[PDB]
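Worksheet: the structure to be examined is printed underneath.
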Amino acid sequence: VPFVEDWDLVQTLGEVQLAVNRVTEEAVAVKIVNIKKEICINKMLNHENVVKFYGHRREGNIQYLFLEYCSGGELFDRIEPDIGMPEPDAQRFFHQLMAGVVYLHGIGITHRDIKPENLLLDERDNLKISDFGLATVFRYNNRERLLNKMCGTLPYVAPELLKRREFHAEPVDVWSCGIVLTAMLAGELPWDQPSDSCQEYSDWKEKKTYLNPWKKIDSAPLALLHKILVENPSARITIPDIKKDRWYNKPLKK
Ligand SMILES: COc1cc2cc3c(-c4ccc(-c5ccc(O)cc5)cc4)[nH][nH]c-3c2cc1OCCN1CCCCC1
């Protein structure tokens, strides 16, 4: 079939471009640019809540990564500042985010930069984890390796990343998911970074939930956040236990 390999770049998405097939009109996201690792990690991924990797091509110096186009855009743009979004929508997005993270952790991959800007929505508002540029392998041949590199985005990073030389990968992604849930339910981030010098972080450790953002959050999701945003990563709730949480399993409908 002639021209089936030709793609028209119609507009910028983030460099990320929306590309449309000349023959079929299929839409795909093209990333134009560590790259070897990023491509290799993407080649391992196959899950409904993880952005699909179609393939890659290298034309001289520029690297073109062909990825799934998510027409709903970023989860970031569904969060109304200072408000958040309806609690049933946040729960559904959080369920899909847990499915994606369970999948990644199950094949030994940590994302290391979970935030609403990297969580995309397809045409049916299904959540897709995206951007594996900071991702890495934390389990290989069933042996866990402890991480030490400073990766992520400060308002979403776990406190152990700033306090400890080495740390387990999985509780770090759990923590960032808890900050994402806080943002979805309150439309604001609780602190600039999780440090004792940060007054908002100290207030949370002192259980001052009469303050913002916590006062905007219902007691059932707030009880889950109390279990996720736990400073000690060895005491922090694990994903199997998040799936048994009361709010996680509460039937919700707008
Ligand atoms: C800001 O809006 C968007 C940003 C997007 C980034 C996107 C991506 C995407 C971005 C990055 C990756 C990726 C990057 C690196 C990597 O290792 C693995 C994956 C994969 C996919 N797919 N669809 C996307 C967007 C759609 C977007 O919105 C839909 C477009 N719509 C009409 C134009 C104006 C904005 C709303």
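Chain A is numbered as in Swiss-Prot; shown residues: 3-16, 22-40, 51-271, in order.
Determination method: X-ray crystallography, 2.0 Å.
Backbone N, Cα and C atoms are what each Cβ position is placed from, and that goes for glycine too.
Same-chain residues at least 6 positions away in sequence with a Cβ under 8 Å from that of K38 (mutagenesis position) are, in sequence order, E22, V23, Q24, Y81, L82, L84. The secondary structure of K38 (mutagenesis position), as reduced to three states from DSSP, is extended strand. The annotation that Swiss-Prot gives for the mutagenesis experiment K38 to R reads: Abolishes kinase activity.
Around the Cβ of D130 (mutagenesis position), a 10 Å sphere holds 19 further Cβ atoms from the protein chains shown. Recorded in Swiss-Prot as a mutagenesis result, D130 to A carries the remark: Abolishes kinase activity.
Under the DSSP three-state reduction, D130 (mutagenesis position) is assigned to coil, being neither helix nor strand. The active site, proton acceptor annotation in Swiss-Prot covers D130.
Non-local neighbourhood of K132 (mutagenesis position): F93, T170, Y173, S193, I196, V197, each in the same chain, at least six residues away, with C-beta under 8 Å from its C-beta. The annotation that Swiss-Prot gives for the mutagenesis experiment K132 to R reads: Strong reduction of chromatin-associated CHK1 ubiquitination.
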